[PDB]
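Okay, so here's the structure we're looking at.
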Amino acid sequence: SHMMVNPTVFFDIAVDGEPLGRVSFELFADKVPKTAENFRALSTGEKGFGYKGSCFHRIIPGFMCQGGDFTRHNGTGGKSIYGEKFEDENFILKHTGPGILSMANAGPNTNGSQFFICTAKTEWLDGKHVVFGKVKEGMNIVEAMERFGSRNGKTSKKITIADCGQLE
């Protein structure tokens, strides 16, 4: 069969509570359905929990912006829609360049809710982080976010997902 149109999610980002702009993502539901569905549902909040009001805890210039720890706000928390953790679905897609959306994890088969947005090609992550989407619009907003990170990931201003959901 021919694929359905892949879903699209938005984040509205704020910096110290001041609006910055919107980033929207294509989710590769065609190729990585279970992992796309988790991120989609966490973005709408439809299971009773999710990304709205969470922070980007770890940002490294030249490398990636990381968020999705909506329970502990520091990289030690988060949960999936399936349970605390779920398996690596597949490694079909690779970390090819800026904009790629991929799962953060704590080793093999430990996906929760944490994710990162690449700002460069990061091929050393191929085969151990599941790639499941890409920025489709607002890569410039990710580049603005990026400036507020540092080599050790600590942010110099508070970067938050003020609002998020699905646009048709």
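Along the chain as shown, the residues are counted starting at 1.
The header says X-ray crystallography, 1.1 Å.
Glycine is no exception: its Cβ is also placed from the backbone N, Cα and C atoms.
Residues or ranges marked as domain 'PPIase cyclophilin-type' in Swiss-Prot: 10-166.
Counting only residues at least six positions away in the same chain, the Cβ atoms of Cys118, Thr119, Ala120, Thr122 sit under 8 Å from the Cβ of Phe63 (mutagenesis position). Here Swiss-Prot describes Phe63 to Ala (Swiss-Prot position 60) as a published mutagenesis experiment; the accompanying note says: Loss of ability to stimulate MAPK/ERK phosphorylation.
Record note (Swiss-Prot) on the mutagenesis of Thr110 to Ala (Swiss-Prot position 107): No effect on peptidyl-prolyl cis-trans isomerase activity. Reduced interaction with BSG/CD147 and ability to induce leukocyte chemotaxis. Summarising the environment of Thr110 (mutagenesis position), the number of other Cβ atoms within 10 Å of its Cβ, over all protein chains shown, is 15. Under DSSP, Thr110 (mutagenesis position) is assigned to coil, being neither helix nor strand in the three-state scheme.
There are 24 other CB atoms within 10 A of the CB of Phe116 (mutagenesis position), with all protein chains counted. Quoted from Swiss-Prot, the note attached to the mutagenesis of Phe116 to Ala (Swiss-Prot position 113) states: Reduced ability to stimulate MAPK/ERK phosphorylation.
Of all Cβ atoms in the protein chains displayed, 9 besides its own lie within 10 Å of the Cβ of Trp124 (mutagenesis position). The mutagenesis experiment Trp124 to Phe (Swiss-Prot position 121) is recorded by Swiss-Prot, whose note states: 75-fold decrease of sensitivity to CsA.
The 10 Å shell around the Cβ of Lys128 (mutagenesis position) contains 13 further Cβ atoms across the protein chains shown. A coil conformation is recorded for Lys128 (mutagenesis position) in the three-state DSSP classification, outside any helix or strand. Per Swiss-Prot, mutagenesis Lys128 to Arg (Swiss-Prot position 125) is noted as: Loss of acetylation and interaction with TARDBP.
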Give me the Cα-Cα distance between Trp124 (mutagenesis position) and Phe116 (mutagenesis position), rounded to a whole Å.
14
Could you give the Cα-Cα distance between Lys128 (mutagenesis position) and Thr110 (mutagenesis position), in whole Å?
11
Quick check: in three-state DSSP terms, what is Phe116 (mutagenesis position)?
strand
